[PDB]
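To keep things clear, I will list the structure first and then write my remarks on it.
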Amino acid sequence: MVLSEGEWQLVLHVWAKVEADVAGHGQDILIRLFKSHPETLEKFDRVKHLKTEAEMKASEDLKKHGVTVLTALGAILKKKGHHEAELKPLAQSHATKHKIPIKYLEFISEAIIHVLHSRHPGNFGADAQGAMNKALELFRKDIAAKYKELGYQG
Ligand code: HEM
């Protein structure tokens with residue numbers, strides 16, 4: 001797939017608002033993920049044990065994870081499709097070490113869209129949501145292909 005410049009602009013315009021508060025958005029997104037799809041929490045040996053949303057909010061380790069995920073995703077989106085170098089190490093750890101099925105990347109994509117929609121309604125109308133979904137589909141498609149080369153296509 002290929003986004004147009006206009007679609008990239010919509011994506012990077014709402015992302016610039018996310019970056020005003022990386023840790024807060026990280027928290028919202030992962031908590032939304034873990035509430036919606038509790039199986040995903042099992043992948044994090046560090047936060048596995050957390051039982052409630054209050055515990056999740058209070059967790060410093062969860063908030064670090066969120067910042068790590070969003071910073072890596074931000075660097076990828078800012079490449080505007082030319083992200084082959086950033087993807088390689090990421091596809092290798094998630095295929096071989098963490099073992100994150102593509103289905104889980106779909107779930108977090110849903111969580112990202114949900115949280116942007118709540119927090120940024122004026123900058124996240126239909127066309128901006130369409131452009132973000134396209135960017136995240138592109139990301140999942142390129143990851144899935146690398147998974148296959150690495151022997152996982154999990
Ligand atoms: C937008 C998607 C994602 C991005 C860009 C992302 C990025 C990263 C980065 C940069 C790290 C640390 C370096 C490394 O281990 O490669 C990491 C670690 C990890 N990721 Fe991902 N990730 C994403 C989605 C997921 C999802 C959906 C899950 C699980 C349901 C997941 C589970 C983990 C785990 C278990 C770690 C290691 C945590 C630890 O330090 O103990 N990731 N991720």
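Residue numbering: from 1, along the chain as shown.
Positions of Cβ are set from backbone N, Cα and C atoms, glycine also.
The feature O2 binding site is assigned by Swiss-Prot to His65. Annotation comment: Swiss-Prot describes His65 as nitrite binding site. Positions annotated as heme b binding site by Swiss-Prot: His94. In Swiss-Prot, a published natural variant is listed as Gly122 to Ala, annotated In metmyoglobin.
Everything Swiss-Prot records as a feature, shown here on the structure.
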residue	record	DSSP (3 states)
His65	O2 binding site	helix
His94	heme b binding site	helix
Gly122	variant position	helix
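Just so you know, of the binding-site residues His65, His94, the Cβ with the fewest other Cβ atoms around it within 10 Å is the one at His65. The residue listed as 'heme b binding site' and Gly122 (variant position) have their C-alpha atoms 34 Å apart, to the nearest angstrom. Cα spacing between the residue listed as 'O2 binding site' and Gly122 (variant position): 28 Å, rounded to the nearest whole number.
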